[PDB]
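Written below as structure tokens is the structure these notes are about.
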Amino acid sequence: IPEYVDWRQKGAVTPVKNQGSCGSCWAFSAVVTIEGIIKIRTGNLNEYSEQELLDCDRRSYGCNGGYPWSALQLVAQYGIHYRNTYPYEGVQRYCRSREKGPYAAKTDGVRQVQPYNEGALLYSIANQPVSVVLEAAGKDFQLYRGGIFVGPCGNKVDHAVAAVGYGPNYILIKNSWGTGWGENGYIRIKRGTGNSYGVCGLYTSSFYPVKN
Ligand SMILES: *[C@@H](C(=O)OCC)[C@H](O)C(=O)N[C@@H](CC(C)C)C(=O)NCCC(C)C
């Protein structure tokens, strides 16, 4: 695999979003990976619906948190609507998929990256954007404004984001806190520290959609 990957440069990443006060990061994370895999497979970059996952995933807890895996499983079983058909409201409502017409895209499955393994995560990122988790509760992460981040942070993962690339000493992450956080909404997290958890627990739990 190559030294640099950046799915933004391949036209496979949509603009940065803001989840607001709602604990919907799990849905934002899953949607980034859907937007990426559909571009890779079909050639078209579209925005898909975080709100639909928020409303419709009965394995997750709405604005009180949830699971990237179950969001991706839902898209493989049913499908997902475009974002403008089912836009983000920042509050859980009833599932409105049926009344909003046919789904816009559908995947075939979900796979996990081998956990606690930097090379396995880089290999997966080289193929497509990946949903990853990290510990975001610390003030250092909250206040990050740029540079290659090394903490301070622990491994108590609590926030789902998307890995959209990497370089020699970092992994490139799209966050859902708006463009005013980090590097236009992104963070470069240091890699190569030898800590099997990853910086801020980044290697704890990573998933990606499968589409034939
Ligand atoms: C993430 C978010 O919107 O902001 C985090 C600061 C959500 O709170 C969230 O879904 N967190 C999630 C942890 C990862 C994403 C799996 C979570 O705690 N979900 C609850 C399920 C289980 C831990 C009981």
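Numbering of chain A is taken from Swiss-Prot, so the residues present carry the numbers 134-345, in order.
Heads up, the Cβ atoms here are built off N, Cα and C, so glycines get one too.
Among the features that Swiss-Prot reports, leupeptin binding site is placed at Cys158, with the record citing experimental evidence. Feature annotation from Swiss-Prot assigns active site to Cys158, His292, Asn308. Here Swiss-Prot notes a mutagenesis experiment, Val165 to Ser, with the remark: Slightly enhanced thermostability and higher optimum temperature; when associated with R-307. Enhanced thermostability and higher optimum temperature; when associated with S-169 and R-307. Quoted from Swiss-Prot, the note on the mutagenesis of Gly169 to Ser is: Enhanced thermostability and higher optimum temperature; when associated with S-165 and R-307. Quoted from Swiss-Prot for the published mutagenesis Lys307 to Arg: Unstable. Slightly enhanced thermostability and higher optimum temperature; when associated with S-165. Enhanced thermostability and higher optimum temperature; when associated with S-165 and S-169.
Swiss-Prot feature annotations superimposed on the structure.
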residue : record                 : contacts (Cβ under 8 Å, 6+ apart)
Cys158  : leupeptin binding site : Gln152, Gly198, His292, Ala293, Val294, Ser309
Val165  : mutagenesis position   : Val146, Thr147, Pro262, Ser264, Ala295, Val297, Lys307
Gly169  : mutagenesis position   : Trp140, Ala145, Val146, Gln261, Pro262, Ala295, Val297
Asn308  : active site            : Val149, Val294, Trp314, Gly315, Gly318, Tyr319, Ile320
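Of the recorded positions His292, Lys307, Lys307 has the largest number of other Cβ atoms within 10 Å of its own Cβ.
Filtering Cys158, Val165, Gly169, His292, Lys307, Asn308 by Cβ distance to ligand 1 (under 6 A) retains the following recorded positions: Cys158, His292. Look at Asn308 (active site): DSSP puts it in coil.
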